[PDB]
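Chemist: The structure that follows is given in the form of structure tokens.
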Amino acid sequence: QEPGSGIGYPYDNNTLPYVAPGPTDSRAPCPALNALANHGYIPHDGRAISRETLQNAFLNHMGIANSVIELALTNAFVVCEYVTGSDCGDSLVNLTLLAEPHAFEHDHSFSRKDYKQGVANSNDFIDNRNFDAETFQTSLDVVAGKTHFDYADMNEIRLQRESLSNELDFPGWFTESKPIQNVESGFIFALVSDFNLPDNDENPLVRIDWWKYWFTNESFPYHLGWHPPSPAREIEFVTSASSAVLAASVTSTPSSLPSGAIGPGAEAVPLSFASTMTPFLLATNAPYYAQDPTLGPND
Ligand code: HEM
Ligand SMILES: *[C@@H]1O[C@H](CO)[C@@H](O[C@@H]2O[C@H](CO)[C@@H](O[C@@H]3O[C@H](CO)[C@@H](O)[C@H](O)[C@@H]3O)[C@H](O)[C@H]2NC(C)=O)[C@H](O)[C@H]1NC(C)=O
Ligand SMILES: *[C@H]1O[C@H](CO)[C@@H](O)[C@H](O)[C@@H]1O[C@H]1O[C@H](CO)[C@@H](O)[C@H](O)[C@@H]1O
Ligand SMILES: *[C@@H]1O[C@H](CO)[C@@H](O)[C@H](O)[C@H]1NC(C)=O
Ligand SMILES: *[C@@H]1O[C@H](CO)[C@@H](O)[C@H](O)[C@H]1NC(C)=O
Ligand SMILES: *[C@H]1O[C@H](CO)[C@@H](O)[C@H](O)[C@@H]1O
Ligand SMILES: *[C@H]1O[C@H](CO)[C@@H](O)[C@H](O)[C@@H]1O
Ligand SMILES: *[C@H]1O[C@H](CO)[C@@H](O)[C@H](O)[C@@H]1O
Ligand SMILES: *[C@H]1O[C@H](CO)[C@@H](O)[C@H](O)[C@@H]1O
Ligand SMILES: *[C@H]1O[C@H](CO)[C@@H](O)[C@H](O)[C@@H]1O
Ligand SMILES: *[C@H]1O[C@H](CO)[C@@H](O)[C@H](O)[C@@H]1O
Ligand SMILES: *[C@H]1O[C@H](CO)[C@@H](O)[C@H](O)[C@@H]1O
Ligand SMILES: *[C@H]1O[C@H](CO)[C@@H](O)[C@H](O)[C@@H]1O
Ligand SMILES: *[C@H]1O[C@H](CO)[C@@H](O)[C@H](O)[C@@H]1O
Ligand SMILES: *[C@H]1O[C@H](CO)[C@@H](O)[C@H](O)[C@@H]1O
Ligand SMILES: [Br-]
Ligand SMILES: [Br-]
Ligand SMILES: [Br-]
Ligand SMILES: [Br-]
Ligand SMILES: [Br-]
Ligand SMILES: [Mn+2]
């Protein structure tokens, strides 16, 4: 928000306004990175981004501690080298390359289509990067009519997404990614669980309106009473949440789940790509921005 607005105070005392991305700006498949870039906490153009820029942006503007993004930073830079064909040093070339498929970006996302979702021909691909309202609605529908949801509900959401993606993706494309997705499950609980409830740290419940605002608008739900978690969330909370989601009892089982879907997941680890492997072409679509309604500087 505008620095003088005081909207972030006393949690963020140095805010910057929302600015929609333009057609030449680079955006990510990540709702967090996109919100940060929209506010210029990382470059508005989404290019040439250092590790410390990311660390400071998450810590000071989203209440996400450095520990939470340690692996994510490692993996962003691995993917940058893989996509561009050279070491990116400490300047992430852009945000868009993070949508390189079957890498950091993965199938069965909560709010993005898959790279080969619903394509008639094997060589074809689609926008697996920009926010997709219909896809997000498939996630939200699992918790329809509710204001909050718990670990068991999140487990049902990711199962629904896995089922739909396994059915809809071009045959042979779909690849399950429980470890990376469920770190992101933990990220959702870390950012938009309801800290106004007495037992939030131990038994976090996602506020659906906060989640929907963050994903749809790629800006922060201050108007709904959200603020950056204080103290900043640490990696322990995230991986504990991740484990809790996957441990939760499944009471409704979708059909067409991949083998072993129900059950614990492997620890997320650094990515690696063979030097022989050429990257998949990136979707070239202009960056998404909210238009129903468009957002003001304080939204
Ligand atoms: C340098 C730090 C980060 C990097 C490089 C990064 C990168 C990515 C990438 C490549 C994806 C796409 C995965 C997919 O859905 O296919 C993604 C998704 C996601 N990210 Fe980030 N991320 C970072 C930090 C964070 C943080 C701190 C949060 C929240 C606390 C967050 C929230 C999410 C969520 C919820 C998704 C899933 C979106 C969906 O499934 O529709 N990210 N991120
Ligand atoms: C973010 O950075 C990535 C990585 O540099 C950009 O993707 C790459 O964009 C270049 C065009 O600048 C593509 O190069 C072209 O490739 C074709 C076919 O290989 C070739 O015939 C052309 O002569 C040219 O070299 C490259 O393919 C593409 N990389 C991938 C894996 O898709 C991306 O455009 C950047 N996005 C933004 C919004 O800045
Ligand atoms: C991205 O751009 C490529 C050429 O620049 C196209 O070949 C791709 O199909 C893809 O097109 C989509 O996004 C661009 C914006 O860069 C639009 O101009 C297209 O209409 C399409 O939505
Ligand atoms: C914001 O400023 C107030 C008043 O000086 C201060 O008490 C508070 O700690 C500040 N918040 C942060 C995150 O520094
Ligand atoms: C997006 O932000 C606008 C402006 O604050 C708000 O009116 C709208 O409800 C938000 N969208 C969602 C889905 O929360
Ligand atoms: C989440 O899981 C990690 C291991 O992946 C632990 O280090 C952390 O304490 C939490 O249990
Ligand atoms: C790890 O931490 C999470 C979040 O605090 C808990 O919900 C979980 O029960 C475990 O203690
Ligand atoms: C990972 O951690 C979660 C949260 O404590 C557990 O529920 C799960 O059994 C696994 O050990
Ligand atoms: C069984 O219970 C789970 C978790 O409580 C729900 O998510 C599911 O919809 C079913 O009712
Ligand atoms: C749906 O069905 C699966 C196995 O078919 C169970 O693992 C799950 O708990 C739910 O009953
Ligand atoms: C229980 O919930 C699952 C996942 O949301 C569905 O696949 C199933 O049809 C039932 O509604
Ligand atoms: C979230 O984190 C937990 C604990 O490391 C994993 O079990 C899960 O697969 C996901 O990566
Ligand atoms: C990471 O691991 C892969 C193996 O999948 C290697 O190809 C790569 O060079 C790096 O060591
Ligand atoms: C990268 O590009 C090569 C051609 O140089 C393909 O063979 C490969 O499958 C990938 O698209
Ligand atoms: C986004 O832009 C529209 C104009 O199309 C305004 O009506 C709105 O207030 C927001 O700034
Ligand atoms: Br670029
Ligand atoms: Br489809
Ligand atoms: Br609002
Ligand atoms: Br797994
Ligand atoms: Br992994
Ligand atoms: Mn994805």
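Throughout, chain A uses Swiss-Prot numbering, with the displayed residues spanning 21-319 in order.
When the header is checked for method, it gives X-ray crystallography, 1.8 Å.
The backbone N, Cα and C atoms fix where each Cβ goes, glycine too.
According to Swiss-Prot, the feature active site maps to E204. As annotated by Swiss-Prot, heme binding site applies to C50. For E125, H126, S129, the entry in Swiss-Prot reads Mn(2+) binding site. The note that Swiss-Prot attaches to the published mutagenesis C50 to H is: Retains most of the chlorination, peroxidation, epoxidation, and catalase activities.
Could you place these features in context, so I can see how deep they sit and what lies close by?
Modeler: For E204 (active site), applying a Cβ distance below 8 Å and a minimum sequence separation of six or more within one chain yields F130.
A sphere of 10 angstroms centred on the C-beta of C50 (mutagenesis position) encloses 22 other C-beta atoms. Mapped onto three states, the DSSP output places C50 (mutagenesis position) in coil.
All protein chains considered, the CB of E125 (Mn(2+) binding site) has 24 other CB atoms within 10 Å.
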Chemist: Show, in sequence order, which residues other than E125, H126, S129 on the same chain lie with their Cβ within 8 Å of the centre of the Cβ atoms of the Mn(2+) site.
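Modeler: Apart from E125, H126, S129, the close residues are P49, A119, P121, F124, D127, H128, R132, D134, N148, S197, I200, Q201.
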Chemist: Quick check for the class: what is the C-alpha distance, in angstrom and rounded, between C50 (mutagenesis position) and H126 (Mn(2+) binding site)?
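Modeler: Rounded to a whole number, the Cα-Cα distance is 11 Å.
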